[PDB]
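*Asks:* Encoded as structure tokens, here's the structure I'll be asking about.
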Amino acid sequence: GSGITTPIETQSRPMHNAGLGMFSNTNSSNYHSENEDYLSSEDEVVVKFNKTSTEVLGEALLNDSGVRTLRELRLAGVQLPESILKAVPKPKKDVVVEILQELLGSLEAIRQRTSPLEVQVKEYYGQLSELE
Amino acid sequence: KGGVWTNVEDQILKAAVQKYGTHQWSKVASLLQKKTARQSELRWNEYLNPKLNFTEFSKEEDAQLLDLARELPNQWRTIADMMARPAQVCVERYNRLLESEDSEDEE
Amino acid sequence: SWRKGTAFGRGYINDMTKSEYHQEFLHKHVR
Amino acid sequence: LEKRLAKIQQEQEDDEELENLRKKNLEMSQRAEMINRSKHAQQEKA
Amino acid sequence: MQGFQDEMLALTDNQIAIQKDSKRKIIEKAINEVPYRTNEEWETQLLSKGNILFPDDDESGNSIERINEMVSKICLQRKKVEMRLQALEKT
Amino acid sequence: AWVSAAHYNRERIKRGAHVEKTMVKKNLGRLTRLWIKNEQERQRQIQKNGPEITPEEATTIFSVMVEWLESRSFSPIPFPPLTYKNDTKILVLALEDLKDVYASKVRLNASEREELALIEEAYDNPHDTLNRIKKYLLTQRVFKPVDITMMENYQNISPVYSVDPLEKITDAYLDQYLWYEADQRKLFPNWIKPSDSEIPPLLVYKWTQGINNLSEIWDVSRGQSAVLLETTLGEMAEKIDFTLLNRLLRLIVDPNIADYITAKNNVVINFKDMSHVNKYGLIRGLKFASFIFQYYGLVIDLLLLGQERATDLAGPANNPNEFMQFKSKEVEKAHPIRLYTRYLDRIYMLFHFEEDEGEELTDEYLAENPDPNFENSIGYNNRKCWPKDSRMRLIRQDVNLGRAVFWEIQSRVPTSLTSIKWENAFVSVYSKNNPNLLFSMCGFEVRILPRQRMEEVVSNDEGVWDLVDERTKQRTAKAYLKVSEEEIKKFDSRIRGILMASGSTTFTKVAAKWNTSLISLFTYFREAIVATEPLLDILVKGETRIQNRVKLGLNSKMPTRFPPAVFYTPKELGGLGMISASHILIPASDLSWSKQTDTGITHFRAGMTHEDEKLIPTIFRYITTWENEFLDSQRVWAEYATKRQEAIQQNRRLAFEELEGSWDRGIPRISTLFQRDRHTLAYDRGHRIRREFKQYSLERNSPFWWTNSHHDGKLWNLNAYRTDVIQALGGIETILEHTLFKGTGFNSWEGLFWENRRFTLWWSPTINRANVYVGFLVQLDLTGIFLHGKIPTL
């Protein structure tokens, strides 16, 4: 009886160790995954214009799928960059992309700057049939 | 903290009810430590009382049961009266029934 | 026309407890 | 963080049990229905 | 009537100066303590009844941070597991 | 014989004439026995007889509810899946609300000790307690018995249900959840209102303003006639049936919670010996009995109003209206019913009748009810609180309209669901012949006179509202307020409570109790009390009687020994601290005060100044009236809206210079915005009905049942009163001339913390004084002190 009891206890300890171990492994795996994702994003960041835009959109989507504040900030930065560098169909596409991004989910601020530019344009508008 | 029922305490309660009658429960928790009136009276009515029916369930008991449980939506005090059984026995029997379908010294 | 649209609508016992006056009484004083 | 993980495990266990219990009630209703439907069928046969 | 008790009326002099001051301070902190744009839900409905490069840098830091933590987790957990296994085998 | 003695003693207590201290208790006992017998009789007769409603009526009802819930595109409330966002918060709320009952207790019972103990563990492990809770929601359909102790109001005797704590927790959480999700999904329309946003007198005020602001009612132009309906639904919770409840809850809620709630009401009820299963009606003591009760009320109201008009009042599901609103004035005028509100049992309906429609209704009513003798006005009841002239006049057109309307609405509701008797109902008719429009809500009785037919416009006291039109901005009607007779009697009965109970409870304890009733009575009615004699009178006896209570506390009735200083000193003074409404002479002989300086001994007497004498100021002036607070609320909330927009637009934080002036202003009391726990409170919804149903689930009242200091802030401040009372007699320097403060040797008041004997010492040099009318001088044993008469403690 004594021998049997002793054997059982060691097995229980081993089982507890196994329970700890698997979890640890999982955690490690998760960590690894995170690192890989970050690297990919960095690389990506580092007609042609259109293509670039598309790529950016894709990246954004990926990010969303996969912090939020950071993403928003990045988006804002991108927008700013675009503005510095600086049809209807393209605009529409962009809008669609933006919409998609929102659903998946700095961003507010970004919205506000663009919205503000639009507002300035409208105010300019504000400032008969043709007009209508 | 809330206790379950040792056969000691349970027996003392039965002898107590024998002496003091049903209605004086606060005198029953005098004998019986660690317990309250509501607990005492509660158990005596729910379980301990011999007049209660703890018995197997005939083929008619089950038919009548399923009938009622379909007829009256959940009311297991009413149904219990209809069956003259303690309630949680009836609910126990019922749930197990649908599963037929399957797929010291101080004392 | 307003009236139509609605859903619906178009002795001495000798004992103290089961009398009518009593059910009036307890129907009131108990609120 | 191991203790935090364990707490998540506990959280996962309870939700699953709740789901099973909810499934249980609907299932019980269905079983009652099978008897209810069977009884109706018996009445039709009578 | 415990909840609605009027508080500590002051007779003496300064305390009136003191009680008022205290109240003011409290008021300040309540407004001062609360953070702007934090609320919305209480102010709105409560209001309703009454009235009638930088981004890139941040991302990099986070990734870096993540990397340190994962390595730390890897270093110690693995060692513990190995030790446990060895002990079991010996037994 | 026993029963007949119970009736006789009860109707002797309703008049309130010399009933012994015990006879009240005993009589209560006999009444609770009789009441439970009636209950068990009703339940048995339902078993033998079978349910009352009938399958037909039930089918119609269920159909109605379904039609509504589709009309509003309503989603059945789900079951609270774990990982619910708000779970821990709703827990915190429920647990707090149970905790509060215990918190205001000096000493605690063991069962209470258990109740407080269970919650405390609860704080430690919410996640587990949620697991257990929801596990109960699923598994447990059989529950522990429930105890009844009828509490006495000295007229009515009301029941009190007491449940076991574990069941209380799940009941509380489920309650809170249902109200949160329900108000979140906008179940209840606007016109069901014992509701959250408005305190009851604000409800009455908005009901009057609602009356005025809508068009044409005061136009006497041709055939205009008006009626007011006040109808108790009668037994309602007592007639509810579970076979139906399970189904009407299936519509709104998952079958799990529905089945749970339905089962929870069938429980053995125990009072002493008597016990019976509850087979039929609702138990109003359950924490969520509120939600059930209102939902069912809605089910009745849809019968009364019909689907169409109801959709008019509640408006579209896209944009529901507010309490009083519509889309077009057409939608208003398209239907005879203009205002409908149901405050718990009470139903108020406002009907304005054109000659055509009105004469049509009386045509049909008289058509089935020949009344050749014109005696419909004999059994007709109306307000006896107002005087004859300004009461409703009795005229055939009027009366017949009233009984016509009441007849039709009488018909609409089936006698099975509820019971609507002509006895309980009140009909007020506004007629070309009747200038007044009478009604009463809560305890306010309201006489509405349109400024037109008043024939004179006089500046009037503060107990009288002015009704201000939404568009014209002219003031078109005065609303006269009085205090309903019932709650006068409730006040009087409470004072009698303090009297019968405080045989030897000490003066200080009594005073707080007296104040609370008074503060509560005035504040709820603040304005109204001015116009009522009996509430106005009664009190004079009530205070003079208690003072005469303390006077017997030594030996005397005598004026001379005691100067209003003893009773009215604030507590710091060591005076009892009791407030005052009445007339009391501070005799100018008692203001004399003498001080010593190393130069000499100086005296002061303002007695020689002959002007208006000095009188103890009273409440009627002190308490702020309602109209000024609502106005200040409106302007203040406007201002806060603006400044808040300044902070937002400019991305700044509010200065506070603005806030401080209006910080205590406003009916929600701006301060409430900034309290410690708003984050939790927004997830507390349905507070007002919970407060009112705290009647049933616990014995000790909460005398203020119409506000949560959490949501509504703190409405009234009384400190001002305290300074006025000090100066009313001379002031701190003067007040303490009456006490022993100079004997203790303390030079200045400020440093005194305090901590019956102590009382009589503190005021002793008055209570013992040489101007006593009669007494027998006795020198103390070894000293030189003279005693006048015999004072026990001194």
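Note that chain B carries Swiss-Prot numbering, so the residues on display, from first to last, are 9-111, 145-148.
Looking at the header, which is where the method is noted, we find electron microscopy, 3.5 Å.
The backbone N, Cα and C atoms fix where each Cβ goes, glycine too.
Dumping what Swiss-Prot says about this protein:
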type	residues	note
DOMAIN	B:63-110	domain 'HTH myb-type 2'
MUTAGEN	B:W33 to G	No effect. Slower growth and thermosensitivity; when associated with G-84. Complete loss of function; when associated with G-52 and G-84. Complete loss of function; when associated with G-52; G-84 and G-102
MUTAGEN	B:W52 to G	No effect. Slower growth and thermosensitivity; when associated with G-84. Complete loss of function; when associated with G-33 and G-84. Complete loss of function; when associated with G-33; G-84 and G-102
MUTAGEN	B:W84 to G	No effect. Slower growth and thermosensitivity; when associated with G-33 or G-52. Complete loss of function; when associated with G-33 and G-52 or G-52 and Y-102. Complete loss of function; when associated with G-33; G-52 and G-102
MUTAGEN	B:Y102 to G	No effect. Slower growth and thermosensitivity; when associated with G-52 or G-84. Complete loss of function; when associated with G-33; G-52 and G-84
*Asks:* Check B:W84 (mutagenesis position) against DSSP and tell me helix, strand or coil, would you?
*Replies:* coil
*Asks:* What's the number of neighbouring CB atoms sitting within 10 A of the CB on B:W33 (mutagenesis position)?
*Replies:* 22
*Asks:* Roughly how many Å lie between the Cα atoms of B:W33 (mutagenesis position) and B:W84 (mutagenesis position), rounded to a whole value?
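*Replies:* Cα of B:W33 (mutagenesis position) to Cα of B:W84 (mutagenesis position) measures 25 Å after rounding.
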*Asks:* Looking at Cβ-Cβ distances, which residues of the chain lie under 8 angstroms from B:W84 (mutagenesis position) while being 6 or more apart from it?
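*Replies:* Non-local contacts for B:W84 (mutagenesis position): B:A95, B:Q96, B:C98, B:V99.
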*Asks:* Could you state the CA-to-CA distance between B:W52 (mutagenesis position) and B:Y102 (mutagenesis position) to the nearest Å?
*Replies:* 23
*Asks:* Go through the mutagenesis positions B:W33, B:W52, B:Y102 one by one and keep only those whose Cβ is less than 8 Å from a Cβ of chain F; report them in sequence order, or 'none'.
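*Replies:* Near chain F, no listed mutagenesis positions qualify.
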*Asks:* What are the non-local neighbours of B:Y102 (mutagenesis position), defined as same-chain residues 6+ apart in sequence with CB under 8 A from its CB?
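*Replies:* Sequence-distant Cβ neighbours: B:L73, B:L74, B:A77.
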*Asks:* By a simple count, how many Cβ atoms lie within 10 Å of the Cβ of B:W52 (mutagenesis position), its own Cβ left out?
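*Replies:* Its Cβ shell of radius 10 Å holds 19 other Cβ atoms.
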*Asks:* Please report the DSSP secondary structure of B:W52 (mutagenesis position), reduced to three states.
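*Replies:* It is helical.
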